[PDB]
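Engineer: Can you keep this structure in mind? I'll have questions shortly.
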Amino acid sequence: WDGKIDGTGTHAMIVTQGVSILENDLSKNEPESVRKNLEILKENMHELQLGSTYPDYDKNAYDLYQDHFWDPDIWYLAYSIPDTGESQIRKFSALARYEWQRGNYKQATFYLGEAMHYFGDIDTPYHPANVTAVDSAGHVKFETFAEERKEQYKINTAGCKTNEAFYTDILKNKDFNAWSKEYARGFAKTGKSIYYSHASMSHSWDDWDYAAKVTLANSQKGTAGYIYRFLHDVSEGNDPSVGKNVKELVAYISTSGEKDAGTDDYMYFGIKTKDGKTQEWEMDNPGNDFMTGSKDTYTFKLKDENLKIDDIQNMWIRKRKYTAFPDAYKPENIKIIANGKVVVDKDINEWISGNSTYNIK
Ligand SMILES: [Ca+2]
Ligand SMILES: [Ca+2]
Ligand SMILES: [Ca+2]
Ligand SMILES: [Ca+2]
Ligand SMILES: [Ca+2]
Ligand SMILES: [Zn+2]
């Protein structure tokens, strides 16, 4: 969907409607904690909207915004694996719950907004069909069409109250990651079907009208559902990581904005377990890694699929010179996420020169 850097446009409408919908649908028996957290959410509507649009304007975005795409119908032992729209929902959702728990509500809500940007995208027709703006003139055309008419596509209810099926189903599965993937898959498959049936360049103005109606309604309802899940999760301190093989680790790395803080050297993330086994991956995204001021995400798939988070005793990042000279690197902060939970939040704010290793854990 379209969005503007000031937190306006289709994406902002979707999150804004998401909140209104939830407000309308909230049953009387909902816990006080949920209502209290919803009011805090509403205090930070600006952030939610800005977050819902930001990934399109992130200076660090990948070349063809690959991570804004996801096909719902779809070597890793030593290299990071790329993010997808689905995986970014999970990443930002984890960051959001983490910040919420420590009362850092403005930043928490921004992250929630970013999670919803990606959900919004996988609920378009073009993104889950994996048809890019390069592939088809229809990509930009359809999103512009929707943007112009976004007002007439707003909805204000999911169609039932939160003590009913749609919403109760959302709370059933304590495994947020597993729930999010399949929940997102449903909406994405609908969007993709709508691409082929109504939204592609083969179709009419009437077809595009129906396509936008259904996918914008679904985007809003789907967003309301994620917000509901979020308010419940943060109200109860629900941990979806318990607990639970660590099949993947995600690193979320903030590079300092200081001069020459970024690097083009080889960069590795590694772990050592209590049993002294090691695994190390090169961090390399389909993009310009470790740019000054950037926030980079890397996902690492473990060789041992039966490890528990406690089993991981040491973590580090290691740099290796690309040229004969040291390209010193200065990370501000690294967060490691496992199974939907931020398990490491490590301020660094010091230089890593040459071929040095920095010990996180
Ligand atoms: Ca540097
Ligand atoms: Ca320089
Ligand atoms: Ca490389
Ligand atoms: Ca790269
Ligand atoms: Ca660079
Ligand atoms: Zn979009």
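So for chain A, numbering is Swiss-Prot's, and the shown residues are 29-102, 112-398, in order.
Looks like X-ray crystallography, 1.8 Å, at least that's what the header says.
Note that Cβ sites are derived from N, Cα and C of the backbone, with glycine treated the same way.
As annotated by Swiss-Prot, Zn(2+) 1 binding site applies to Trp29, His39, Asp158. For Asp84, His96, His154, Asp158, the entry in Swiss-Prot reads Zn(2+) 3 binding site. As annotated by Swiss-Prot, Zn(2+) 2 binding site applies to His164, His176, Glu180. Per Swiss-Prot, mutagenesis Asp297 to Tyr is noted as: Binds less Ca(2+), small decrease in PLC, sphingomyelinase and myotoxicity, increased hemolytic and cytotoxic activities. Listed in Swiss-Prot as a mutagenesis experiment, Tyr303 to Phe or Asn is described as follows: Increased dependence of PLC on Ca(2+). Dramatically decreases hemolytic, cytotoxic and myotoxic activities. While the structure shown retains the original residue, Swiss-Prot records the mutagenesis experiment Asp321 to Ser with this note: Reduces affinity for Ca(2+), decreases toxin activity. What Swiss-Prot records for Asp321, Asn322, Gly324, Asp326 is Ca(2+) 2 binding site. Swiss-Prot lists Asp333 to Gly among its mutagenesis entries, and the accompanying note reads: Decreases toxin activity in vivo and against aggregated substrates in vitro. May destabilize interactions between the N and C-terminal domains. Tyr335 to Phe appears in Swiss-Prot as a published mutagenesis result, with the remark: Dramatically decreases hemolytic and cytotoxic activities. One mutagenesis experiment named in Swiss-Prot is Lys358 to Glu, and its note says Decreases toxin activity in vivo and against aggregated substrates in vitro. Where Swiss-Prot documents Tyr359 to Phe or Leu as a mutagenesis experiment, the accompanying text is: Dramatically decreases hemolytic and cytotoxic activities. The mutagenesis experiment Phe362 to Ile is recorded by Swiss-Prot, whose note states: Dramatically decreases sphingomyelinase, cytotoxicity and hemolytic and myotoxic activities. What Swiss-Prot notes for the published mutagenesis of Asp364 to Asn is this: Increased dependence of PLC on Ca(2+). Dramatically decreases hemolytic, cytotoxic and myotoxic activities.
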Engineer: I want the residues beyond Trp29, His39, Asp158 whose C-beta is within 8 angstroms of the mean position of the Zn(2+) 1 site's C-beta atoms, in chain order.
Structural biologist: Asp30, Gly31, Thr38, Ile42, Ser80, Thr81, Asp84, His154, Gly157, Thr161, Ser256
Engineer: Return only the integer: C-alpha distance in Å from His96 (Zn(2+) 3 binding site) to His39 (Zn(2+) 1 binding site).
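Structural biologist: Their Cα atoms are separated by 13 Å.
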Engineer: Going by C-alpha distance, which of the mutagenesis positions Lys358, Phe362, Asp364 is nearest to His39 (Zn(2+) 1 binding site)?
Structural biologist: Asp364
Engineer: Going by Cα-Cα distance, which of the binding-site residues (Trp29, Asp84, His154) sits nearest to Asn322 (Ca(2+) 2 binding site)?
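Structural biologist: For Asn322 (Ca(2+) 2 binding site), the spatially nearest of the binding-site residues is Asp84.
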Engineer: Got a sec? Which of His154, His176, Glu180, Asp297, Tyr359, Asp364, the recorded positions, have CB under 6 Å of any ligand 1 atom?
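Structural biologist: Correct list: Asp297, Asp364.
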Engineer: With the Cβ under 6 Å from ligand 2 as the test, give me the qualifying entries from the recorded positions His164, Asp297, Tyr303, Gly324.
Structural biologist: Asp297
Engineer: May I ask which residues of the same chain, at least 6 positions away in sequence, place their Cβ under 8 angstroms from the Cβ of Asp158 (Zn(2+) 1 binding site)?
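Structural biologist: Result: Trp29, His96, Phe97, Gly122, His164.
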Engineer: With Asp326 (Ca(2+) 2 binding site) as the reference Cα, tell me which of the recorded positions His154, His176, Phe362 is the closest one.
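Structural biologist: Looking at Cα distances from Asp326 (Ca(2+) 2 binding site), the smallest one goes to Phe362.
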Engineer: Around the Ca(2+) 2 site formed by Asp321, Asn322, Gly324, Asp326, list the extra residues of the same chain whose Cβ is within 8 Å of the site's Cβ centroid.
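Structural biologist: So the extra residues in range turn out to be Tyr90, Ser117, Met320, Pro323, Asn325, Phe327, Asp333, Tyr335.
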Engineer: Other than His164, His176, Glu180 themselves, what residues in this chain have Cβ atoms within 8 Å of the centroid of the Zn(2+) 2 site's Cβ atoms?
Structural biologist: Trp29, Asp158, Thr161, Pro162, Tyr163, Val168, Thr169, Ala170, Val177, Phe179
Engineer: Should we count any of the recorded positions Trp29, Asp158, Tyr359 as near ligand 6, judged by a CB under 6 A from one of its atoms, and which?
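Structural biologist: Going through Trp29, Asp158, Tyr359 in sequence order, those close to ligand 6 turn out to be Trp29, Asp158.
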